[PDB]
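Asker: There's a structure below that I have some questions on.
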Amino acid sequence: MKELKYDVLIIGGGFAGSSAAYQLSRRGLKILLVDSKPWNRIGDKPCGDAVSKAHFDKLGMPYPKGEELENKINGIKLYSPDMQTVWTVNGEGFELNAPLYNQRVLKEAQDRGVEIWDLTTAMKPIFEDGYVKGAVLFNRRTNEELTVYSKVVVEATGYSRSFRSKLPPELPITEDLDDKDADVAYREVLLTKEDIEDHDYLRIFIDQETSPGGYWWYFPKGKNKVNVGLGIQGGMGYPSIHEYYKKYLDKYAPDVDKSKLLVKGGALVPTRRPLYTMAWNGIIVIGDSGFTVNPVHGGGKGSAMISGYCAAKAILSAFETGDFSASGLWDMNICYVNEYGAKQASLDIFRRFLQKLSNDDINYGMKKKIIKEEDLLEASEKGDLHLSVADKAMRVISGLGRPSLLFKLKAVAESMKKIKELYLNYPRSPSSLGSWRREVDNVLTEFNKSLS
Ligand SMILES: Cc1cc2c(cc1C)N(C[C@H](O)[C@H](O)[C@H](O)COP(=O)(O)OP(=O)(O)OC[C@H]1O[C@@H](n3cnc4c(N)ncnc43)[C@H](O)[C@@H]1O)c1[nH]c(=O)[nH]c(=O)c1N2
Ligand SMILES: CC(C)=CCC/C(C)=C/CC/C(C)=C/CC/C(C)=C/COP(=O)(O)OP(=O)(O)O
């Protein structure tokens, strides 16, 4: 078989892989990125396509321009199940043409020295002496099977986790996730018959009956075009999401023209803390493959880009030291936990609480102003549930005259506090990973039982 030598092999060219490629470019490294999809389809996984502007501003990723930016976003309207209470959170963001932006990032990375092979699948790892050392690839453009050696593989295969899942199962980098720690989500993009009211605002609709464990959404892509969809929690035995969509679409999108559909599709999305380690010998995992998605609102394009930024940093450091061991690449973990992972862990707890609340609970809490709509924004910043907020919330619901899980909010805050402390003390080396992990698992196990 043909054998090639690269510094870095990036597997997957979505927001995660393309960010890593972009952030590693113009540095004199020999980099190959591969994706199973043809070029003009790269980036087209079903998504609501909404990304906060802050992520581009902090990472130095290109702003979306032209046909890439479908609609400027100025905030989000959050709807109670009975739709009688709406909370507004203001903030700048973009409704993207995801494939068009994604492909432009890749083409610029390519112009900046990164080699790209589309229609190419990494079929199996090269693994020897405890190290990932590359991949066997099948290039369906050339109908060639190729062996590529790399100092580091960047695993950016999305939810498929189609490379790291083929590594020896004893390795931390092969960590799987519980079925209940992901959503299935489905969306369509449609034209609308009436102008879209406040089209610069996303709409998110909480409802445990029409989207159990997730939510419905209505994300305008223009004055007369909307991305509408829902996500529901996995591992709960729920019926087909396509059947939820058909049944309740009219509730959330009565204005759409069902004859003018531009795109439709679904996929899985992780909703948990990240991989306990995103680094091992000769490999870093990023994006959905590394469980980088915000457990509460399900947004992962922004955090995918953050994970690509951290990966590039750790890899550049590893080429300085010559150390591509787990230890040599460990800054991946330190960087990612700092930038988003600790926040995710806190929100992993909070998610579990939200998914157990009833519609009556959520209607009541929102109507009684259990929190300010402004406290929502502060909490979303680092995923913190502060004392004064929790205490006030408890006083607000103190008149409620039925059993409710809302009264567990104080204990939720306590568990969030516990897990945040653990992530603030992320293991400085691989040799501490195991005992730290068991501490985190114990916090989660104790929390689960508290809600049962
Ligand atoms: C319906 C729906 C809606 C939303 C969202 C998800 C879903 C399903 N999310 C989440 C967000 O879309 C998601 O977190 C990111 O797109 C993940 O990007 P990645 O690059 O990690 O994976 P992604 O799956 O995008 O890319 C993985 C790539 O790897 C390739 N690949 C896989 N295995 C391979 C192999 N062995 N060899 C070669 N290539 C391989 C695939 O071809 C693919 O291009 C979201 N996020 C957000 O911020 N805003 C939102 O609006 C939403 N809404
Ligand atoms: C549909 C699924 C599965 C996920 C969606 C993921 C989401 C909700 C993405 C929204 C991203 C977006 C457009 C955010 C902009 C709106 C907003 C409130 C941004 C807040 O960011 P900040 O910059 O911190 O706010 P400020 O500008 O007020 O400081």
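Header lists the method as X-ray crystallography, 1.8 Å.
Keep in mind that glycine also has a Cβ here, set from the backbone N, Cα and C atoms.
Heads up, here are the entries from Swiss-Prot:
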BINDING   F15, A16, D35, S36, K45, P46, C47, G48, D49, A50, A122, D288, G300, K301  FAD binding site
MUTAGEN   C47 to A or M  Almost loss of catalytic activity
MUTAGEN   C47 to S  Seems to be able to reduce only one double bond of GGGP
BINDING   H55, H297, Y340  2,3-bis-O-phytanyl-sn-glycerol 1-phospholipid binding site
MUTAGEN   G91 to H  Halts the reduction of GGPP at H(2)GGPP
MUTAGEN   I206 to F  Increases reduction rate of GGPP to H(6)GGPP
MUTAGEN   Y215 to F or L  Moderate decrease in catalytic activity
MUTAGEN   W217 to L  Large decrease in catalytic activity
MUTAGEN   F219 to L  Halts the reduction of GGPP at H(4)GGPP
MUTAGEN   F219 to L  Slight decrease in catalytic activity
MUTAGEN   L377 to H  Increases reduction rate of GGPP to H(6)GGPP
Asker: Quick one: of the recorded positions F15, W217, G300, flag those whose CB is under 6 Å from ligand 1, and say none if nothing qualifies.
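Answerer: If the test is a Cβ under 6 Å from any atom of ligand 1, the answer is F15, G300.
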Asker: Out of the recorded positions I have (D49, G91, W217), which ones have their Cβ sitting under 6 Å from ligand 2?
Answerer: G91, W217
Asker: Does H297 (2,3-bis-O-phytanyl-sn-glycerol 1-phospholipid binding site) have same-chain partners at least 6 apart in sequence with Cβ under 8 Å from its own Cβ, and which are they?
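Answerer: Listed in sequence order: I204, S380.
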Asker: Counting Cβ neighbours within 10 Å across all chains shown, tell me which of the binding-site residues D35, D49 comes out on top.
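Answerer: Of the binding-site residues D35, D49, the highest Cβ count within 10 Å belongs to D35.
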Asker: Select one residue from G91, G300: among these recorded positions, choose the one with the most other Cβ atoms within 10 Å of its Cβ.
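Answerer: In terms of Cβ crowding, the pick is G300.
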Asker: Given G300 (FAD binding site) and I206 (mutagenesis position), what distance in Å do their CA atoms have, once rounded to a whole number?
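Answerer: Counting only the Cα atoms, the answer is 19 Å.
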Asker: Which three-state DSSP class does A122 (FAD binding site) fall into?
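Answerer: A122 (FAD binding site) sits in a strand per DSSP.
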Asker: How big is the gap, in Å, between the Cα of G91 (mutagenesis position) and that of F15 (FAD binding site), rounded to a whole number?
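Answerer: Cα to Cα, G91 (mutagenesis position) and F15 (FAD binding site) are separated by 21 Å.
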Asker: Across all protein chains in the structure, which of the recorded positions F15, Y215, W217, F219, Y340 has the highest Cβ count within 10 Å?
Answerer: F15
Asker: Write out, in the order they occur in the sequence, the residues of the chain not among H55, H297, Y340 that have a C-beta within 8 Å of the mean position of the C-beta atoms of the recorded 2,3-bis-O-phytanyl-sn-glycerol 1-phospholipid site.
Answerer: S52, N294, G299, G300, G302, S303, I306, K343
Asker: Cβ neighbours within 10 Å, counted over all protein chains: which one of the mutagenesis positions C47, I206 has the most?
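Answerer: Highest number of other Cβ atoms within 10 Å: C47.
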